[PDB]
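**Student:** Right, I'll just put the structure down here and ask away after.
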Amino acid sequence: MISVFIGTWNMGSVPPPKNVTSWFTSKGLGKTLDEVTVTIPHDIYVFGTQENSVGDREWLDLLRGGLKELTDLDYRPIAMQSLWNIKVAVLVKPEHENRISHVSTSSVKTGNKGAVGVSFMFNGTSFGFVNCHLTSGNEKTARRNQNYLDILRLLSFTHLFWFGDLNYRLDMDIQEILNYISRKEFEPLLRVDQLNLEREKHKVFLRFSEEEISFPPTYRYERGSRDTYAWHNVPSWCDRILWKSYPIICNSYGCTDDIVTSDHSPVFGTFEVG
């Protein structure tokens, strides 16, 4: 058993705040990490960002530096692939570099919007992580599905994790969306999330799992706070994490609410994998 943290954050083309620990520790809204397990530094940290204005060299240092402050360890980068403002990085608890083997990165571009990928071996178990940024727009669902198909075809596993700004929107007008959000009734909204719909229609992410979403749409917020959406773009769960395990436990899945540099909130996910 190992702990694989996964984070996806569309940073709205603006640098991050110097402290994003609530992202690392799965603190905020949704299925957050309990008061005890948060103190257990995870074995692998995967950081997927879109519209990331920071440079590859420095962004990795911000990540590796932030991890040391939290864990008191010097996590070891395994791979880091970037495609314009789309960047992904993988770090590992230093006491497990010998376990890693056959590290591989890849990329695919559609349009910037695309997908960066990383895969490696941990003991006799292989992993794959895909950080994407699909076509935006309320009425471009077929485009997003086709973007997913290209990535699934143009990329170069025992456990496969697909995350990023999938950009799927809600099929409901703003009046009812805000009404349901104010009551924290997300199920009526989730029933009309395009990603759920496209999965339930067996059109994309076939046999992919996603943890129950119990946090509010991560988009689109006004920069500076979380108590308000900038819907003039209906709120939507643009930023998602799905997995497909060979014939996995999800100890958390949510978003922060104290990181307010972007119009997206950071989304996190932690898993215990074999």
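In chain A, numbers come from Swiss-Prot; the residues present are 423-533, 540-584, 599-674, 684-698, 702-728, in order.
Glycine is treated like the rest: Cβ placed from N, Cα and C.
Quick paste from Swiss-Prot:
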- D607 to A: Abolishes enzyme activity but not phosphorylation upon FCGR2A clustering (MUTAGEN)
**Student:** Any same-chain residues 6+ apart from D607 (mutagenesis position) with CB under 8 Å of its CB? Would you list them in sequence order, or say none?
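**Tutor:** Result: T430, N432, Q472, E473, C560, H561, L562, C689, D690, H718.
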**Student:** Quick one, can you pull the C-alpha distance from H674 to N684 in angstrom, nearest whole number? The 9 residues in between aren't in the model.
**Tutor:** 6
**Student:** Could you tell me which three-state DSSP class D607 (mutagenesis position) falls into?
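**Tutor:** For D607 (mutagenesis position) - judged by DSSP and reduced to three states - the answer is strand.
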**Student:** Rounded to the nearest whole Å, what distance do the 6 unmodelled residues have to cover between the Cα atoms of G533 and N540?
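**Tutor:** Cα to Cα, the distance spanning the unmodelled stretch is 6 Å.
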